[PDB]
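Trainee: Input: one structure, supplied below.
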Amino acid sequence: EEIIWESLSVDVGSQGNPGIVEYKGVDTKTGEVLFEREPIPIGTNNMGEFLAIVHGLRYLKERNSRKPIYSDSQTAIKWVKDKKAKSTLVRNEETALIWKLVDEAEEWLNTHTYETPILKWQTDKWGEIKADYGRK
RNA sequence: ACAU
DNA sequence: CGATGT
Ligand SMILES: [K+]
Ligand SMILES: [Mn+2]
Ligand SMILES: [Mn+2]
Ligand SMILES: [Mn+2]
Ligand SMILES: [Mn+2]
Ligand SMILES: [Mn+2]
């Protein structure tokens, strides 16, 4: 209903799907960019959406912040809840990097706690999430 | 049918 | 038009 402006917004960006994947996190209120992941040669949109949330959790935890995280990805929000990224991406040499990062993100979830609310950004009501890359 |  | 997901 109401945007929680005191929040962190995260989003994937890509060149192809599967393709080059990156992600960033921004202050929902100001748009200030707070982190940006270096492009990963091959990944899926949903893997990046997932890594973005987990990085957000780790970022806020390190800084003792209780802000929620917004993501526009139904899939990634569920993967984080389940602590299991059920990606269909083949495991081969090409995809080894992204799969390592995803496996490690899952491992972090299974060994750490958080109270961070993970909220659905309501794109249909509010427009693009503020971490969007503007490529669509 | 919803979300990317 | 194609792909990734529940
Ligand atoms: K969107
Ligand atoms: Mn997104
Ligand atoms: Mn795994
Ligand atoms: Mn986007
Ligand atoms: Mn367009
Ligand atoms: Mn489009």
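Chain A is numbered as in Swiss-Prot, which gives 61-196 for the residues shown.
Going by what the header records, the deposited coordinates were determined by X-ray crystallography, 1.6 Å.
Cβ from N, Cα, C; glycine included.
Pasting the relevant annotations from Swiss-Prot:
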BINDING   A:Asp71, A:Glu109, A:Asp132  Mg(2+) 2 binding site
BINDING   A:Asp71, A:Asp192  Mg(2+) 1 binding site
MUTAGEN   A:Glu109 to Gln  Loss of activity
MUTAGEN   A:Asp132 to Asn  Loss of activity
MUTAGEN   A:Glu188 to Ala  Strongly reduces activity
MUTAGEN   A:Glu188 to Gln  No effect
MUTAGEN   A:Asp192 to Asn  Strongly reduced activity with manganese. Loss of activity with magnesium
Trainee: Hey, for the Mg(2+) 2 site built from A:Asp71, A:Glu109, A:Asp132, who else sits with CB inside 8 A of the CB center?
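Mentor: Result: A:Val70, A:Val72, A:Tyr83, A:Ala112, A:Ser131, A:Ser133, A:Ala136, A:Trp181, A:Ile189, A:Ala191, A:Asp192.
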Trainee: If you measure from the Cα of A:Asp192 (mutagenesis position), which of the recorded positions A:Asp71, A:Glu109, A:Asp132 is the nearest?
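Mentor: Ranked by Cα distance from A:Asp192 (mutagenesis position), first place goes to A:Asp71.
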Trainee: Do you know which of the recorded positions A:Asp71, A:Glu188 has the most other C-beta atoms within 10 angstroms of its C-beta?
Mentor: A:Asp71
Trainee: For A:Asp132 (mutagenesis position), write down the residues of its own chain that are at least 6 apart in sequence and whose Cβ falls under 8 Å from its Cβ; none is a fine answer.
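Mentor: Non-local contacts for A:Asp132 (mutagenesis position): A:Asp71, A:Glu109, A:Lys180, A:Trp181, A:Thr183, A:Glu188, A:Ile189, A:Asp192.
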Trainee: Rank the mutagenesis positions A:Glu109, A:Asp192 by the number of other Cβ atoms within 10 Å of each Cβ and report the first-ranked residue.
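Mentor: Sorting the candidates by Cβ neighbours within 10 Å, the top entry is A:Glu109.
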